[PDB]
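Asks: To start, I am sharing the structure in question, which I have written as C-alpha coordinates.
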Protein chains: 4
Amino acid sequence: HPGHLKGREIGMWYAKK
Amino acid sequence: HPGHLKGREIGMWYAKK
Amino acid sequence: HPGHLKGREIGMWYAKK
Amino acid sequence: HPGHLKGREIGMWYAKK
DNA sequence: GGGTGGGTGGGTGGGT
DNA sequence: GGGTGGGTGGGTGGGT
DNA sequence: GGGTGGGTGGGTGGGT
DNA sequence: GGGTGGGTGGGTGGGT
Ligand SMILES: [K+]
Ligand SMILES: [K+]
Ligand SMILES: [K+]
Ligand SMILES: [K+]
Ligand SMILES: [K+]
Ligand SMILES: [K+]
Ligand SMILES: [K+]
Ligand SMILES: [K+]
Ligand SMILES: [K+]
Ligand SMILES: [K+]
(Lines of atoms letter the chains of each structure in order from A and count residues from 1; the text may use other names and numbers.)
(Lines give C-alpha, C1' and ligand atoms only; values in the text may rest on other atoms or scores of the structure.)
(Ligands and ions follow the chains in the order given, each with its own letter.)
Protein backbone atom coordinates (compact mmCIF):
# COMPACT_ATOMS: atom_id res chain seq x y z
CA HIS A 1 0.00 0.00 0.00
CA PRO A 2 1.15 3.63 -0.46
CA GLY A 3 3.63 4.79 2.12
CA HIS A 4 1.89 8.00 2.90
CA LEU A 5 -1.15 6.29 4.35
CA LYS A 6 -1.58 6.26 8.23
CA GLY A 7 -3.92 4.50 10.57
CA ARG A 8 -7.36 3.70 9.33
CA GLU A 9 -6.39 4.93 5.88
CA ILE A 10 -3.95 1.96 5.49
CA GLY A 11 -6.71 -0.55 6.16
CA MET A 12 -9.25 1.37 4.12
CA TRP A 13 -6.94 1.46 1.09
CA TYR A 14 -7.32 -2.34 0.88
CA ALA A 15 -11.05 -2.23 1.69
CA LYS A 16 -11.92 0.45 -0.93
CA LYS A 17 -9.69 -1.82 -3.16
CA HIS B 1 -26.87 -14.55 38.73
CA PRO B 2 -28.75 -17.71 39.58
CA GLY B 3 -30.72 -19.18 36.71
CA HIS B 4 -34.05 -19.53 38.47
CA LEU B 5 -34.43 -15.78 38.84
CA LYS B 6 -36.79 -13.81 36.72
CA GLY B 7 -37.79 -10.25 36.00
CA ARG B 8 -37.15 -7.72 38.80
CA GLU B 9 -35.66 -10.73 40.77
CA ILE B 10 -32.64 -10.80 38.41
CA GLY B 11 -31.90 -7.07 38.87
CA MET B 12 -32.53 -7.09 42.59
CA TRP B 13 -30.17 -10.02 43.11
CA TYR B 14 -27.40 -7.71 41.94
CA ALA B 15 -28.85 -4.81 44.03
CA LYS B 16 -28.94 -6.86 47.26
CA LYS B 17 -25.36 -7.87 46.18
CA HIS C 1 -23.68 9.41 18.24
CA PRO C 2 -22.50 13.02 17.63
CA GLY C 3 -20.10 14.25 20.25
CA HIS C 4 -21.97 17.39 21.07
CA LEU C 5 -24.95 15.55 22.48
CA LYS C 6 -25.48 15.24 26.17
CA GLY C 7 -27.73 13.57 28.57
CA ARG C 8 -31.21 12.73 27.28
CA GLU C 9 -30.13 14.00 23.83
CA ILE C 10 -27.73 11.17 23.53
CA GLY C 11 -30.43 8.59 24.12
CA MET C 12 -32.92 10.31 21.88
CA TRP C 13 -30.38 10.53 19.07
CA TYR C 14 -30.60 6.73 18.88
CA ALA C 15 -34.34 6.83 19.51
CA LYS C 16 -35.17 9.41 16.76
CA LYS C 17 -32.69 7.31 14.75
CA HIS D 1 -2.82 -23.49 21.04
CA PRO D 2 -4.73 -26.72 21.97
CA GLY D 3 -6.69 -28.10 19.01
CA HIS D 4 -9.90 -28.33 20.81
CA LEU D 5 -10.36 -24.68 21.27
CA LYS D 6 -12.83 -22.72 19.02
CA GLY D 7 -13.76 -19.24 18.32
CA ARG D 8 -13.17 -16.74 21.03
CA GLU D 9 -11.57 -19.47 23.15
CA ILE D 10 -8.57 -19.73 20.74
CA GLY D 11 -7.78 -15.91 21.07
CA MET D 12 -8.39 -15.96 24.77
CA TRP D 13 -6.07 -18.94 25.26
CA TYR D 14 -3.27 -16.57 24.12
CA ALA D 15 -4.59 -13.69 26.16
CA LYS D 16 -4.76 -15.66 29.44
CA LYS D 17 -1.26 -16.93 28.63
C1' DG E 1 -35.47 -2.13 24.97
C1' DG E 2 -38.10 3.02 25.33
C1' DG E 3 -38.32 8.01 25.41
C1' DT E 4 -44.19 8.61 30.46
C1' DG E 5 -37.53 5.48 33.36
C1' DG E 6 -33.63 9.54 33.69
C1' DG E 7 -29.78 12.29 31.96
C1' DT E 8 -25.19 13.93 38.29
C1' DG E 9 -26.13 6.00 35.59
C1' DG E 10 -23.09 6.12 30.78
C1' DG E 11 -22.09 6.29 25.74
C1' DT E 12 -17.19 0.12 23.76
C1' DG E 13 -24.21 -1.65 27.23
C1' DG E 14 -27.64 -1.03 22.73
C1' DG E 15 -30.51 1.52 19.60
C1' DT E 16 -26.22 -0.36 14.36
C1' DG F 1 -25.55 2.88 37.22
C1' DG F 2 -30.17 2.09 40.77
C1' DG F 3 -33.83 -0.44 42.90
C1' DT F 4 -39.44 5.19 43.57
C1' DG F 5 -37.06 3.42 36.34
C1' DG F 6 -39.41 -1.57 35.12
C1' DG F 7 -39.53 -6.54 34.73
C1' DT F 8 -43.80 -8.55 28.33
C1' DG F 9 -36.67 -4.24 27.57
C1' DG F 10 -32.81 -8.47 28.66
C1' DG F 11 -29.58 -11.29 31.35
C1' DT F 12 -23.73 -12.28 26.41
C1' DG F 13 -25.22 -4.79 28.66
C1' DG F 14 -23.37 -4.41 34.05
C1' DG F 15 -23.75 -4.74 38.91
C1' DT F 16 -19.95 -1.57 45.85
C1' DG G 1 -11.48 -11.30 7.13
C1' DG G 2 -14.15 -6.24 7.51
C1' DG G 3 -14.53 -1.24 7.61
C1' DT G 4 -20.22 -0.06 12.81
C1' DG G 5 -13.57 -3.64 15.43
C1' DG G 6 -9.74 0.51 15.70
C1' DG G 7 -5.91 3.27 13.98
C1' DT G 8 -1.17 5.12 20.15
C1' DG G 9 -2.14 -2.93 17.59
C1' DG G 10 0.87 -2.93 12.74
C1' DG G 11 1.72 -2.78 7.69
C1' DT G 12 7.07 -8.24 7.29
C1' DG G 13 -0.24 -10.71 9.34
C1' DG G 14 -3.58 -10.07 4.83
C1' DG G 15 -6.83 -7.70 1.75
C1' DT G 16 -7.26 -15.05 -2.53
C1' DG H 1 -1.63 -6.06 19.30
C1' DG H 2 -6.21 -6.74 22.75
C1' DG H 3 -9.79 -9.33 25.05
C1' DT H 4 -14.70 -3.27 25.78
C1' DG H 5 -13.10 -5.61 18.46
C1' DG H 6 -15.49 -10.64 17.24
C1' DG H 7 -15.56 -15.55 17.02
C1' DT H 8 -19.88 -17.71 10.64
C1' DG H 9 -12.73 -13.37 9.86
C1' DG H 10 -8.80 -17.52 10.94
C1' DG H 11 -5.57 -20.21 13.65
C1' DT H 12 0.49 -21.29 8.62
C1' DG H 13 -1.30 -13.76 10.81
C1' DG H 14 0.62 -13.23 16.31
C1' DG H 15 0.28 -13.66 21.13
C1' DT H 16 3.20 -10.14 27.85
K1 LIG I 1 -6.51 -3.41 9.00
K1 LIG J 1 -6.76 -5.95 11.32
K1 LIG K 1 -31.55 -4.42 35.81
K1 LIG L 1 -31.25 -1.87 33.55
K1 LIG M 1 -30.40 5.69 26.95
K1 LIG N 1 -30.70 3.15 29.24
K1 LIG O 1 -7.59 -13.43 18.05
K1 LIG P 1 -7.34 -10.88 15.73
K1 LIG Q 1 -30.96 0.64 31.40
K1 LIG R 1 -7.01 -8.41 13.52
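Heads up, chain A uses Swiss-Prot numbers, so what you see runs 53-69.
Method reported for this entry: X-ray crystallography, 1.5 Å.
Cβ atoms are placed via backbone N, Cα and C, with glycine included.
Swiss-Prot feature annotations, pasted as is:
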{"type": "MUTAGEN", "residues": "A:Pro54 to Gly", "note": "Reduces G4-RNA binding; when associated with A-57, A-59, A-62 and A-63"}
{"type": "MUTAGEN", "residues": "A:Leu57 to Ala", "note": "Reduces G4-RNA-binding; when associated with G-54, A-59, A-62 and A-63"}
{"type": "MUTAGEN", "residues": "A:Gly59 to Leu", "note": "Inhibits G4-DNA-binding; when associated with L-55 and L-63"}
{"type": "MUTAGEN", "residues": "A:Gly63 to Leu", "note": "Inhibits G4-DNA-binding; when associated with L-55 and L-59"}
{"type": "MUTAGEN", "residues": "A:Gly63 to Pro", "note": "Greatly reduces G4-RNA-binding; when associated with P-59"}
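I'm curious about the neighbourhood of these features; can you describe it?
Replies: Neighbour density for A:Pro54 (mutagenesis position): within 10 A of its CB lie 7 other CB atoms from the protein chains shown.
Taking Cβ-Cβ distances under 8 Å and a sequence gap of 6 or more within the same chain, the neighbours of A:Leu57 (mutagenesis position) are A:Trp65.
In the shown protein chains, 7 other C-beta atoms lie within 10 A of the C-beta of A:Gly59 (mutagenesis position).
When secondary structure is read from DSSP and collapsed to three states, A:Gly63 (mutagenesis position) falls in the helix class. Annotation for A:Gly63 (mutagenesis position): no same-chain Cβ neighbours under 8 Å separated by at least 6 residues are found.
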Asks: Three states by DSSP: which one describes A:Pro54 (mutagenesis position)?
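Replies: Assignment for A:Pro54 (mutagenesis position) reads coil.
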